[PDB]
Amino acid sequence: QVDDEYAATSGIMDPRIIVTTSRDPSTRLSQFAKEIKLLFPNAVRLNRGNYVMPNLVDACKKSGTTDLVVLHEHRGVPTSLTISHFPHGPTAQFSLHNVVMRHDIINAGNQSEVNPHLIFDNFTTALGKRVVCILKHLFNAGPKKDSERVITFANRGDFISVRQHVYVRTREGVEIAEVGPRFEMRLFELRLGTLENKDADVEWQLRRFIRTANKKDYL
Amino acid sequence: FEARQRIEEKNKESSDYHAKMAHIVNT
Amino acid sequence: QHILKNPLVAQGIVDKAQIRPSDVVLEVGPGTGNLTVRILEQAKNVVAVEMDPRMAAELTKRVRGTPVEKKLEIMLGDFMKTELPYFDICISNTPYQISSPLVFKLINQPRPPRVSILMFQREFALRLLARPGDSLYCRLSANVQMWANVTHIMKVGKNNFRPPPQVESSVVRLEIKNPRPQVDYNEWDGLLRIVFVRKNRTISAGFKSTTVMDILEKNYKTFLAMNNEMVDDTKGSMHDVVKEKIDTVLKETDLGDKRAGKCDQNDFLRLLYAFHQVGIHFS
RNA sequence: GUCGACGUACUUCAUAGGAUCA
RNA sequence: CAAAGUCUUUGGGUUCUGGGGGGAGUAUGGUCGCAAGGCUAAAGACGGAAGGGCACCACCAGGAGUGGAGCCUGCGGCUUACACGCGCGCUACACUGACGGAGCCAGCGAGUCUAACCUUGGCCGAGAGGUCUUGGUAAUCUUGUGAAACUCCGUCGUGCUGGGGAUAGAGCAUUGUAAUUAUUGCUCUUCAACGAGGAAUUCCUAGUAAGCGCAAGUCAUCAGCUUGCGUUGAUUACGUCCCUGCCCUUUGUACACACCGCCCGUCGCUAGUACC
């Protein structure tokens, strides 16, 4: 469902992105930020050096930006992620776990960065709806009739996993090739206040030392 | 895997027993 | 458009059909597949016939990723205008305005089915399952009880339906005789049309109308002209002869006095044979 | 025969109305 | 409602009927009922061309590098109740240096009631470490966190020395029940490699690369790490499409003024007609 964070702007305007990092990235973390940049369309990035975050985000807001992603790491490899939707939108704070690197494996073609095709798989609860709408409103509005860049979100077992695949409509079926990174993505908080607040309305926190969260998805 | 298979066993057994006590009474 | 909401009459309808693991179910008017998926478990191959491509699209969406995804064909269009493939039992919910076509289309199939579980309106089904002498023995019962055999299963009361309609429904097992018997169809139907016009007047009444004697005179002439035997002197037109002819049959076989809504099937056979023996045919 | 019409036995659906306060 | 009346609870005569209504259901040791069948057999699509924008996955210039050393550390061999393959960081490889003294500019927050936190001072002990107290339940006390690089002179001469401390041993505090498996902190002593690092190699266009310190570990990741906080602070590009790859059109199709005035090839759909 489209939300008050998106109702006036969902299909109205196509978005732009900004990719940045917490403080003094490692080189491989910068390379992974490069991958997540080149995966997204409308991709422009900027290194954060000695920046006060209220000043940084506030200055980025008058210049006009739809969303801001910023990363974290643990001794070279990244672990966390957050999205801040600018017009008082909700920041979402995730834990990302696994990765494959286009640098690492092979040069398997090109991330053509065309307005890609979107896949959101197996989301039922209203939190799944929140994640779907927040993430859908980051992709470009208007892929073509045959946009061959299929991005894939899968929501099995509370660990949403993303891949990119490129298909050609061959004689009896489509055929796909694996590109982009492959992920174990998992959220732990939603705050409707933008991260500049530090104290605003938290929508959602993952209960951790609750027994039943062994089993239950979505808190 | 253990905790799941326990949950489906427990649900089926409980529901079926309640269904038998729904199968007897308005006969 | 009504929806069988009750999730317990559905299973009973299915398992009374005695689906073998090598059957081809025709399943006419599947609806939203509340019923279908059970048949997919128990049959090798299902052929669902549908007219609403909205329902067809949703129904074929239901089976995706399911192991039974490849054992279901869908045929679109009007049911009474397709060519049904071979099918081996038939299970039907379809809205009731085709209840009388459907039955005869199944009876007149080439290689008909073996058993079919059909849902009907209560008074319609009680026409089908009415023995000679009941209040409801109609012409429909005499046809269908010649070529098939029809047995009640249950009552489906009207509050298992969304929205609740006004008429009660029945579930009926119909099972075609095999071989179909070797009386004609069109002679059987001609005779039943005549003698069942007024169900409780005696049989000789139905052979008094002047439309009917015109029809029989025309048929008798065309029969003689089929065998090329030229015609005698008639005091009115030819029906004169036919008149006493008819009376003579209704003297011998005694049936010219019994009332046609109390005469069972062998009596119609004896009457049919007696008119055939003296040169009368009904189509 | 998951058959019908009864005859017994039982189950269930329909309960809020005025007055003041927030 | 002139009967549906007969002054509060009831008698003028007499015939008949009811034992509880409406909508759905379920069961049955009960009563009456209710079939047919025994020979018959389907299987529009495809290749090419040109026209305009894009990229530290392109060009140009370099900055910082890693890959050298040493040490910690994330995925890969083999073992227990150790000879290893892919990667991330810090420290140095010395005179812009190294040690002795002088001067010094922050911000982020944190902190204790029936507990001892965060603290000030005086004290003594090289130090490590022990002394009682107020300040603070918070701008108040830390706290101006007097931070580090930084600046001056002093010492020293390129020396693998005084750069360098991996490496050990001993003593000291200091816990804790024990440190024992140098848990930690001081002190002394030991003084390795490292003489600038090939093949390759990533990131990068200004408060930027780079270098320095202070704070907190707030339900996920994190402890020789992470995330904040601030400090100092530059060079070259701010141009191009040559290659690489990406996007837009082939009716410019959209309305004066300045341009021109068929997308191309292959298999298609169908029509026609000479032919057998």
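Residues 72-290, in that order, are what chain A shows, numbered as in Swiss-Prot.
For all residues, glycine too, the Cβ spot is worked out from N, Cα and C.
If you look up Swiss-Prot, you'll see A:86-267 marked as domain 'Brix'.
The DSSP secondary structure for A:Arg119 (mutagenesis position) is coil. Of all Cβ atoms in the protein chains displayed, 15 besides its own lie within 10 Å of the Cβ of A:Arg119 (mutagenesis position). Mutagenesis annotation in Swiss-Prot: A:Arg119 to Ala, described as No effect on RNA binding; the structure shown retains the original residue.
Recorded in Swiss-Prot as a mutagenesis result, A:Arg201 to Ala carries the remark: No effect on RNA binding. Here the Cβ of A:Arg201 (mutagenesis position) has 20 other Cβ atoms within 10 Å, regardless of which shown protein chain they belong to.
DSSP gives A:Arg220 (mutagenesis position) a strand state. Neighbours of A:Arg220 (mutagenesis position), defined as other CB atoms within 10 A of its CB across all chains, total 21. One entry in Swiss-Prot concerns the mutagenesis experiment A:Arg220 to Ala. Its note says: Loss of RNA binding.
Experimental mutagenesis at this site is recorded by Swiss-Prot as A:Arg253 to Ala, annotated: Loss of RNA binding. In this view, A:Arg253 (mutagenesis position) is surrounded by 14 other Cβ atoms within 10 Å of its Cβ, with every protein chain counted.
Per Cα geometry, A:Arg253 is the residue among the mutagenesis positions A:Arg201, A:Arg220, A:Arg253 nearest to A:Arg119 (mutagenesis position). The two recorded residues A:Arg201 (mutagenesis position) and A:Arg253 (mutagenesis position) have their Cα atoms spaced 22 Å from each other.
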